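The structure under discussion appears below in the form of structure tokens.
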Number of protein chains: 6
Amino acid sequence: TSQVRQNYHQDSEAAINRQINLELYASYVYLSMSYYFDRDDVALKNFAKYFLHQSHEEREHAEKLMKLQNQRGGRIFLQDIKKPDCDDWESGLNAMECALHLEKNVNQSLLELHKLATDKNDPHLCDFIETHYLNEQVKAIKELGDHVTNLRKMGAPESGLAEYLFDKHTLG
Amino acid sequence: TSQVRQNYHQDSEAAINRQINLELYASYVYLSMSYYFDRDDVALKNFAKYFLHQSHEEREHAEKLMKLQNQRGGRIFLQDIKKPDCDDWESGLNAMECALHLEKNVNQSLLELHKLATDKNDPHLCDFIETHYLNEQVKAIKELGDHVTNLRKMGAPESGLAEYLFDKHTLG
Amino acid sequence: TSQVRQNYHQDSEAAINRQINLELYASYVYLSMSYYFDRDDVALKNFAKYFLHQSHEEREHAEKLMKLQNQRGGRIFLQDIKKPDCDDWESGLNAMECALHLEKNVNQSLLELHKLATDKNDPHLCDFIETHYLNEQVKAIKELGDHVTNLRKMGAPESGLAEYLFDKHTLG
Amino acid sequence: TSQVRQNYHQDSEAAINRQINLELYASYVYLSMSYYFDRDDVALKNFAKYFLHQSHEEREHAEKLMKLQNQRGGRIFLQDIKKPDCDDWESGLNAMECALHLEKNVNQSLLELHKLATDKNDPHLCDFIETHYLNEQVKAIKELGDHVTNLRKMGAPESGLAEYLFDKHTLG
Amino acid sequence: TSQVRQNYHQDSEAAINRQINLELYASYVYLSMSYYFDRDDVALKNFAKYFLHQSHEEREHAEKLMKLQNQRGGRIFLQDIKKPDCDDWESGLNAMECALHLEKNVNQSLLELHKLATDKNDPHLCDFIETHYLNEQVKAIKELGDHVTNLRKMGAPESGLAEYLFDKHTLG
Amino acid sequence: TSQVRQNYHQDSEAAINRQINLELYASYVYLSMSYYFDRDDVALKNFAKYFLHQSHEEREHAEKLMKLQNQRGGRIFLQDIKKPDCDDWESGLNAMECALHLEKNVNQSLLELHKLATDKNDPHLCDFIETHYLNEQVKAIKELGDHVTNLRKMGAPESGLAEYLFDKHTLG
Ligand code: NA
Ligand code: NA
Ligand code: NA
Ligand code: NA
Ligand code: NA
Ligand code: NA
Ligand code: NA
Ligand code: NA
Ligand code: NA
Ligand code: NA
Ligand code: NA
Ligand code: NA
Ligand code: NA
Ligand code: NA
Ligand code: NA
Ligand code: NA
Ligand code: NA
Ligand code: NA
Ligand code: NA
Ligand SMILES: [Zn+2]
Ligand SMILES: [Zn+2]
Ligand SMILES: [Zn+2]
Ligand SMILES: [Zn+2]
Ligand SMILES: [Zn+2]
Ligand SMILES: [Zn+2]
Ligand SMILES: [Zn+2]
Ligand SMILES: [Zn+2]
Ligand SMILES: [Zn+2]
Ligand SMILES: [Zn+2]
Ligand SMILES: [Zn+2]
Ligand SMILES: [Zn+2]
Ligand SMILES: [Zn+2]
Ligand SMILES: [Zn+2]
Ligand SMILES: [Zn+2]
Ligand SMILES: [Zn+2]
Ligand SMILES: [Zn+2]
Ligand SMILES: [Zn+2]
Ligand SMILES: [Zn+2]
Ligand SMILES: [Zn+2]
Ligand SMILES: [Zn+2]
Ligand SMILES: [Zn+2]
Ligand SMILES: [Zn+2]
Ligand SMILES: [Zn+2]
Ligand SMILES: [Zn+2]
Ligand SMILES: [Zn+2]
Ligand SMILES: [Zn+2]
Ligand SMILES: [Zn+2]
Ligand SMILES: [Zn+2]
Ligand SMILES: [Zn+2]
Ligand SMILES: [Zn+2]
Ligand SMILES: [Zn+2]
Ligand SMILES: [Zn+2]
Ligand SMILES: [Zn+2]
Ligand SMILES: [Zn+2]
Ligand SMILES: [Zn+2]
Ligand SMILES: [Zn+2]
Ligand SMILES: [Zn+2]
Ligand SMILES: [Zn+2]
Ligand SMILES: [Zn+2]
Ligand SMILES: [Zn+2]
Ligand SMILES: [Zn+2]
Ligand SMILES: [Zn+2]
Ligand SMILES: [Zn+2]
Ligand SMILES: [Zn+2]
Ligand SMILES: [Zn+2]
Ligand SMILES: [Zn+2]
Ligand SMILES: [Zn+2]
Ligand SMILES: [Zn+2]
Ligand SMILES: [Zn+2]
Ligand SMILES: [Zn+2]
Ligand SMILES: [Zn+2]
Ligand SMILES: [Zn+2]
Ligand SMILES: [Zn+2]
Ligand SMILES: [Zn+2]
Ligand SMILES: [Zn+2]
Ligand SMILES: [Zn+2]
Ligand SMILES: [Zn+2]
Ligand SMILES: [Zn+2]
Ligand SMILES: [Zn+2]
Ligand SMILES: [Zn+2]
Ligand SMILES: [Zn+2]
Ligand SMILES: [Zn+2]
């Protein structure tokens, strides 16, 4: 046992390792999207910038969970990072909808993690999740929902002018 | 023979003179395009600014090749600069497509020049082409491809609103 | 075919995709090492900082290759990022030796990539590899070799004082 | 007819197009001279700088005429830019004498243009020529005449010391 | 074998050691020239300054090759630095001509080195030579050729006034 | 005879030329040592920096003697610079001991030079040696003796930790 470990259940340690893999996977998905919008036949540079920033943020989320795992005396066990579901993300609206679905999946995983921490009476882990992850997820989901709403109302994906102007005025 | 000449093949010297003429011709094409967009019945000032900047850049490319020719002890032999293929460039999208075709032609000439320099075992000339011309061409081709993609997706040339907004938001 | 693609062989495109995966894998290996040294029972914070910086650098290498792939009109195809070979890196000296082995493997892959680009007469890709990857690899290998030499001469891994002082004075 | 065209005769439009070609030709002549003095066997860097500056100035003169053509609703029609009469300009004094002859030819063309504009009762075009071209030509001719006088009096072209010191003290 | 050595042929290592000796020899030649022009019976202080700067630059070239040798895991083997061919360099023009001959000899050695690196498929060494040595040599040869041309045209070596004024106005 | 020569014996001139060669040789020895410590299997960067600085200082000593030779109307006669006695300097302590031996040899040569200048009643040369060389040598010998003492007392060369810490704390 680690000399620092206290009130840290093995189930919580395993769930944190699963969350680390999920955040790394999300970072990879966002990287894939970013460079889709960098293609010469897509060419939406602010969509590309937006998703690259999301990718870097998800990497930071994963690293913060790894730091937590070490702080509590758990042991990090890394797994393969699976490739994203798509190479071709088809449009700015479709990528935003996929990002929204992904963020809601990550939020569900975080809520299950919080439930596990409550069940194991680990208030430090509960507070960690609440303080660093839950409101960030709610804000991200709300922002993506707003983006989807605006793109749909402007006429995307059938209006390329819509995605061009959204790229310039909302993401620029 | 020039007192500085060393490892500089006559075929390389001739190919550099041909490249000088090609860069001057490209500068002239871009000048023609720029002042097409300055016409009162076209009136896209940022298209005009974009192509004028390209014209000045191509003039600089030609002057750098002339400097190279003198550095290596070759002798510059100038030829007529032929007039561009068009007086009327018809639309922002058509001009961008013509610019893309022109840049790919210049890139092909530069690749043939690099092949000749390799065949003559002239590493200084190979490095000159790689360092000053090849990535510049790849970047220019990628930028023009992006512009064509965006103009097509916004509805150009049939949408004059598309070219107006592209002029304002991408080229402005 | 992409409207920008010119002198870009399908074999080169595939090799660039393989190199992207290798750089992402190296980033993951370095991330694993970094958080190994963050463990309470290892507790070498400057080793952790060193390998985290390497991880971020490898991520940048991968992103630059993705940008290249799009610049040339190739299409990025991502694959799973395999988990690193070890969870437990055993000592600062062992991690440095593993990093050296990894960097030499990456360098070998880059040399094979350069040979392929030469064989396909792609001077832009050759220059890209030379300018952005080859000397970086040589410098990284030399630095890691120096670190291994110093750690061995100070008495690592059997002297924990050696790794402590190396962490403070070389990596701090 | 252009919506802006007013009091702009077709003969004036044609004469402006001819003047554009003449200014571009003069720019090319000066470019040729500049890089003649950049040769290792000539090596007068301030002569080279002087004629390169003249080349850029003539390009600006041509562009101002193109802007005028569009302002008045005329249509620019470009022609081939003929190569200069010489590859080898033989000496600083000979190049200065050729430049003087060229500037006097351009001035004669501008005077014929002004006569045509007067004959067509186009006071805007007359004023344009007077304000932007006539005194510039007189100043250029006077400066070149001064340079020729000084080079002749110092002993050029037979005294290479004369051209060296003129390059240093007048053109430096 | 060195722990860092990878794709570094023994022939390349030997050729780098020969190039190190050649650069040190060139530094010595330039030192000899510099202090020739410092003699009371020669007394051209800017010629002396010019060649002293060249001597220091050649020393830096040699040190950069030694750094390369260590970076690649080769082993530096130093040899005697032979004394220069002359104690008495006879005139500014003669010294400049000797410097030009020396720089062309060094350039030939560098071209043979690049050919060897290409033959051994060592792209890092090829790029090192191209990036740090080849254009520097071309520039140095062009500058020395210009100096020789100007000194000859001003009347050197028979005109001591020529060398005096060249010392003041070109090298000052 | 030189127009400036006064009270400058031919024996003194010869001895100054020998001292020039000795200082250049010492510079070469220190250069060899510096790049020994730059090897990946030695990797003591502050030892390398220390000896490179010594090499540059010895080059300056030689140049000051050449300036003296010209000031007094003597004529510089350069000789081959012999390669150093070792390629492999074996340890920081061994290199410091070799440097101490070298500096004492140079000091002995300078003392013989001063004795010769006294015997020839050349007070300017005596003062030159005293002012620029003798105390510099005493200081260098004392510093090297201190370094040897400290390295021996810390346990070098058998303790690689000793040389590492000396490199960090005394030479850093
Ligand atoms: Na993907
Ligand atoms: Na979901
Ligand atoms: Na849910
Ligand atoms: Na045209
Ligand atoms: Na084309
Ligand atoms: Na092609
Ligand atoms: Na680009
Ligand atoms: Na791992
Ligand atoms: Na390896
Ligand atoms: Na290998
Ligand atoms: Na010409
Ligand atoms: Na005339
Ligand atoms: Na006239
Ligand atoms: Na000599
Ligand atoms: Na030669
Ligand atoms: Na040669
Ligand atoms: Na040696
Ligand atoms: Na001694
Ligand atoms: Na003694
Ligand atoms: Zn669990
Ligand atoms: Zn954008
Ligand atoms: Zn990040
Ligand atoms: Zn974050
Ligand atoms: Zn996240
Ligand atoms: Zn821990
Ligand atoms: Zn912590
Ligand atoms: Zn665990
Ligand atoms: Zn693990
Ligand atoms: Zn998968
Ligand atoms: Zn040819
Ligand atoms: Zn505008
Ligand atoms: Zn320009
Ligand atoms: Zn340019
Ligand atoms: Zn160009
Ligand atoms: Zn030349
Ligand atoms: Zn030049
Ligand atoms: Zn020619
Ligand atoms: Zn010509
Ligand atoms: Zn034509
Ligand atoms: Zn392949
Ligand atoms: Zn620390
Ligand atoms: Zn990064
Ligand atoms: Zn990086
Ligand atoms: Zn990498
Ligand atoms: Zn693309
Ligand atoms: Zn790009
Ligand atoms: Zn592909
Ligand atoms: Zn993919
Ligand atoms: Zn795996
Ligand atoms: Zn290169
Ligand atoms: Zn200490
Ligand atoms: Zn007319
Ligand atoms: Zn000059
Ligand atoms: Zn201009
Ligand atoms: Zn002007
Ligand atoms: Zn003009
Ligand atoms: Zn108009
Ligand atoms: Zn206007
Ligand atoms: Zn017209
Ligand atoms: Zn036209
Ligand atoms: Zn012609
Ligand atoms: Zn060899
Ligand atoms: Zn002077
Ligand atoms: Zn130096
Ligand atoms: Zn240098
Ligand atoms: Zn050199
Ligand atoms: Zn080494
Ligand atoms: Zn190094
Ligand atoms: Zn060797
Ligand atoms: Zn040696
Ligand atoms: Zn000799
Ligand atoms: Zn003596
Ligand atoms: Zn150090
Ligand atoms: Zn020095
Ligand atoms: Zn000194
Ligand atoms: Zn000394
Ligand atoms: Zn003297
Ligand atoms: Zn003096
Ligand atoms: Zn003597
Ligand atoms: Zn000598
Ligand atoms: Zn020897
Ligand atoms: Zn005294």
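Residues displayed in chain C correspond, in order, to Swiss-Prot positions 6-177.
For this deposited structure, the header notes the method as electron microscopy, 1.3 Å.
A Cβ is built for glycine as well, from the same backbone N, Cα and C atoms used for every other residue.
Positions annotated as domain 'Ferritin-like diiron' by Swiss-Prot: C:11-160.
Secondary structure at C:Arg23 (mutagenesis position), taken from DSSP and collapsed to helix, strand or coil, is helix. Under its mutagenesis entries, Swiss-Prot includes C:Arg23 to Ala with the note: Abrogates interaction with NCOA4. Fails to localize to punctate lysosomal structures.
DSSP assigns C:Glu28 (mutagenesis position) to a helical segment in the three-state reduction. In the shown protein chains, 25 other C-beta atoms lie within 10 A of the C-beta of C:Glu28 (mutagenesis position). While the structure shown retains the original residue, Swiss-Prot records the mutagenesis experiment C:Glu28 to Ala with this note: Reduces iron binding and oxidation rate; when associated with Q-87.
Taken from Swiss-Prot, the feature Fe cation 1 binding site applies to C:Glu28, C:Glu63, C:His66. C:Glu63 (Fe cation 1 binding site) carries a helical DSSP state (H, G or I).
Under the heading Fe cation 2 binding site, Swiss-Prot lists C:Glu63, C:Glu108, C:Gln142, citing sequence analysis as support. Reduced to three states, the DSSP call for C:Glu108 (mutagenesis position) is helix. Sequence-distant contacts of C:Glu108 (mutagenesis position), defined by Cβ-Cβ distance under 8 angstroms and a gap of at least six in the same chain, are C:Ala31, C:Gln142, C:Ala145, C:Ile146, C:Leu149.
Within 10 Å of the Cβ of C:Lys87 (mutagenesis position) there are 15 other Cβ atoms, across all protein chains. In Swiss-Prot, a mutagenesis experiment is listed as C:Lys87 to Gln, annotated with the note Reduces iron binding and oxidation rate; when associated with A-28. No effect on iron binding but the oxidation rate is severely reduced; when associated with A-108.
What Swiss-Prot notes for the published mutagenesis of C:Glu108 to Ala is this: No effect on iron binding but the oxidation rate is severely reduced; when associated with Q-87.
Comparing the recorded positions C:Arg23, C:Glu63, C:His66, C:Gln142 on other C-beta atoms within 10 angstroms of each C-beta gives the minimum for C:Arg23.
Across the domain 'Ferritin-like diiron' (C:11-160), DSSP classifies residues as 115 helix, 1 strand, 34 coil.
Comparing CA positions across the mutagenesis positions C:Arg23, C:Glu28, C:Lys87, the one lying closest to C:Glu63 (Fe cation 1 binding site) turns out to be C:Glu28. Those mutagenesis positions from C:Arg23, C:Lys87, C:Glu108 lying by chain A, with Cβ under 8 Å from one of its Cβ atoms, are C:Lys87. You'll find the Cα of C:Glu28 (mutagenesis position) roughly 6 Å from the Cα of C:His66 (Fe cation 1 binding site). For the Fe cation 2 site, the Cβ centre of C:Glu63, C:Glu108, C:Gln142 serves as reference, and the other residues of the chain with Cβ at most 8 Å from it are C:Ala31, C:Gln59, C:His66, C:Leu107, C:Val111, C:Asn112, C:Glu141, C:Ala145, C:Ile146. Compute the center of the Cβ atoms of C:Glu28, C:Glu63, C:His66, which mark the site for Fe cation 1; besides them, the chain residues with Cβ within 8 Å of that center are C:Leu27, C:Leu29, C:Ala31, C:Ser32, C:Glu62, C:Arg64, C:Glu65, C:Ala67, C:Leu70, C:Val111. Recorded residues C:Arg23 (mutagenesis position) and C:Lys87 (mutagenesis position) have their alpha carbons 13 Å apart, per Cα-Cα distance. Separating the Cα atoms of C:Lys87 (mutagenesis position) and C:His66 (Fe cation 1 binding site) is a whole-number distance of 17 Å.
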